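Take a look at the structure set out below.
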Amino acid sequence: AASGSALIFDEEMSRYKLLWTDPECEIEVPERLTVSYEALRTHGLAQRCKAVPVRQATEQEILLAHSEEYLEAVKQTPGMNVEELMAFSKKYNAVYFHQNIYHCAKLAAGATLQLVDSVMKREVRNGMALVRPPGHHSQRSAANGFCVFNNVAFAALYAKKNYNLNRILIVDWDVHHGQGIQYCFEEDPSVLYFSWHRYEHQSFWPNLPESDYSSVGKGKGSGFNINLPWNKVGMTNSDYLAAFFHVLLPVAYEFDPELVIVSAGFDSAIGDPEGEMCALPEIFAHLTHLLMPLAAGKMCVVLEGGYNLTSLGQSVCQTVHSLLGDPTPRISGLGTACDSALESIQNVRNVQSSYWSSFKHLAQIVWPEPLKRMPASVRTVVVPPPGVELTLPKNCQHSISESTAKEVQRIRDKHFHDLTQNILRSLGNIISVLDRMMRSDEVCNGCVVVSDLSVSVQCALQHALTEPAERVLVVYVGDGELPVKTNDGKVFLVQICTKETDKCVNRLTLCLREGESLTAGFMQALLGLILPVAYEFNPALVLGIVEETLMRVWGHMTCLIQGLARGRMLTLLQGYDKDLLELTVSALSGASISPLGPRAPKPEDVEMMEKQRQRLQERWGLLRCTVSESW
Ligand SMILES: CN(C)CCc1cn(Cc2ccc(C(=O)NO)cc2)c2ccccc12
Ligand SMILES: [K+]
Ligand SMILES: [K+]
Ligand SMILES: [Zn+2]
């Protein structure tokens with residue numbers, strides 16, 4: 001029932017700054033905050049957010065994660081002059097203090113707690129806090145790397161204590177390692193910490209052996225710390241998405257968190273003078289979107305770093321766009337991760353393979369401005385069988401024009417001479433829905449219930465190609481063979497079937513053993529095969545097809561597959577099924593997805609899937625999770 005996105009912000013956190021010469025520190029400026037909020041305002045996103053106010057973290061709250069001694073020290077800095085503040089600043093690494101920073105640090109922390117409470121109370125679905133100072137470097141008794149108190153560590157400790165959560169996921173996509181967070185939960189299996197970071201074989205700050213992939217946690221916490229070191233600069237969209245598909249997401253969906261907190265540093269985006277990576281701001285729309293099916297969408301995004309004032313606003317906007325449910329922008333030019341990324345990916349997977357099921361099987365600048373992302377007028381159109389009313393969410397709608405009807409006549413009087421049930425109606429619905437999706441910019445996606453599969457599939461696919469749709473991704477659940485030509489490179493077919501068998505690289509056929517393991521195997525294939533191929537293909541439309549002949553998984557796929565084609569997906573359900581039609585519509589409309597919870601996949605399925613990767617990854621490089629064997 002939760003709706004809306006929170007945006008926690010306050011101009012007071014911009015009212016402390018660096019007061020002496022320090023080339024390391026001078027990058028951390030108030031304008032980082034003012035530029036990010038103003039960019040949200042300009043694109044109309046802040047106005048669409050629930051503005052929860054900041055508060056101070058209390059002393060007892062600060063003590064959840066920091067020592068009394070350290071608090072008492074920081075608590076004296078408001079009374080210090082500049083010389084005393086400089087002298088106190090030098091007790092720590094890469095951090096400066098100011099007369100007002102203790103105030104601002106309590107506000108940065110309290111804002112984070114406000115965001116946790118609004119999400120966990122169901123007052124909003126998700127949200128973002130724009131805070132200074134950042135948090136993820138700060139430690140139990142030390143300020144570090146512009147950080148005073150550990151905002152995101154607070155949040156998970158506070159969520160644990162006050163909502164009795166057993167499993168919290170922290171995703172730290174800042175370009176620096178959040179070592180403060182690692183230490184905090186080093187031994188804690190209830191908080192899973194994932195971080196990627198510029199490492200360069202430990203030569204990049206903070207220069208820690210424990211930022212490497214071999215730090216999997218300690219004690220009961222082994223396997224709940226996941227470090228992915230970047231050992232070269234210039235990482236791209238493809239490296240970031242490879243990290244999610246082949247490390248983070250497989251673990252995240254098996255973990256099944258009850259809350260997601262994001263250390264959202266954007267110094268990992270192109271143009272940042274500190275990260276020196278090359279991922280576009282648009283990628284953050286997808287990093288955000290790929291995590292939203294977790295924890296019924298309960299996601300708290302907390303600003304960490306980001307220093308190119310221009311790159312910064314754009315990446316903040318893409319994140320909030322996705323939190324609000326706006327359609328994701330198309331990512332073009334995707335392919336294999338670079339060799340350094342695949343080495344890091346391969347290494348982290350191997351060492352984590354003793355702890356996680358998905359990996360367990362191999363223990364045996366200038367850039368173009370992002371487009372506009374307006375949500376469609378109505379998001380989802382539904383076409384149930386004739387004379388079936390259904391309770392539809394507020395952003396959905398039922399379906400047939402004269403021109404449209406003339407076209408159905410032309411298609412019958414050419415390709416189906418002898419056809420006369422109410423199929424002609426479904427064909428007119430397919431065409432009119434597609435026309436509103438592709439050309440009209442009015443609706444986003446839709447679902448139509450159909451009788452005859454061949455004529456509707458053929459006519460949906462063919463009509464989509466001439467919209468025009470450069471490329472069409474087809475996802476079909478059924479053991480038949482469809483009127484789909486995968487020979488010109490304009491179509492890629494994914495088939496989830498029961499029969500045993502493909503011989504070309506434009507079809508992925510998944511024959512999952514029937515049983516209780518069907519759900520884990522499906523999610524394994526979704527994250528590690530279907531999504532990487534689909535993202536590289538970069539379709540202009542997704543065509544989902546379900547034949548009337550075990551799909552507690554369909555909602556997740558519908559949700560994740562809307563990362564492609566700007567969310568333009570048309571689903572054909574053969575035969576009426578109230579439940580499946582309602583779940584399809586609900587996921588299509590942007591509703592939150594119910595968690596899967598917990599049963600490991602059959603090795604027959606794992607072996608079947610790895611044969612598919614071996615067969616496809618030379619053509620679709622985003623499938624790779626090992627370095628290529630060189631001849
Ligand atoms: C001029 N540039 C190229 C480097 C200047 C420079 C900043 N720091 C500190 C620092 C701390 C935290 C974050 C962050 O974003 N955390 O999330 C970013 C930087 C250094 C440390 C060691 C050597 C150089 C530097
Ligand atoms: K990080
Ligand atoms: K941990
Ligand atoms: Zn950083």
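Start at 1 and count along the chain as shown; that gives each residue its number.
Recorded method for this deposit: X-ray crystallography, 2.2 Å.
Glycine residues also receive a Cβ, built from the backbone N, Cα and C atoms like all the rest.
The note that Swiss-Prot attaches to the published mutagenesis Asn93 to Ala is: No effect on steady-state kinetic parameters. The Cβ neighbour count for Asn93 (mutagenesis position), using a 10 Å radius and every protein chain shown, is 15.
Summarising the annotation, Swiss-Prot assigns active site, proton donor/acceptor to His137. Counting every protein chain shown, the number of other Cβ atoms lying within 10 Å of the Cβ of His137 (active site, proton donor/acceptor) is 29. Secondary structure at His137 (active site, proton donor/acceptor), as computed by DSSP, is coil.
Feature annotation from Swiss-Prot assigns Zn(2+) binding site to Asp174, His176, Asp267. Within 10 Å of the C-beta of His176 (Zn(2+) binding site) there are 29 other C-beta atoms, taking all protein chains into account.
Around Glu274 (mutagenesis position), a 10 Å sphere centred on its CB holds 19 further CB atoms from the protein chains shown. According to DSSP, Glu274 (mutagenesis position) sits in a coil region rather than a helix or strand. Here Swiss-Prot describes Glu274 to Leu as a published mutagenesis experiment; the accompanying note says: Affects substrate specificity, diminishing N(8)-acetyl-spermidine deacetylase activity by 20-fold and enhancing acetyl-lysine deacetylase activity by about 100-fold.
Here the Cα atom of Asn93 (mutagenesis position) is found 14 Å from that of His176 (Zn(2+) binding site). Unmodelled segment: 2 residues between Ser399 and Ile400, spanning 7 Å (Cα to Cα, whole number). Proximity to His137 (active site, proton donor/acceptor), judged by a C-alpha distance within 10 Å, picks out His176 from the recorded positions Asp174, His176, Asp267, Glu274. Filtering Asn93, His137, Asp174, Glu274 by Cβ distance to ligand 2 (under 6 A) retains the following recorded positions: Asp174. When the Cα atoms are compared, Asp174 (Zn(2+) binding site) and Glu274 (mutagenesis position) turn out to be 11 Å apart.
Around the Cβ of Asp267 (Zn(2+) binding site), the same chain contributes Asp174, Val175, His176, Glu274, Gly275, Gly305, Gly306, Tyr307, each under 8 angstroms and 6 or more positions distant in sequence.
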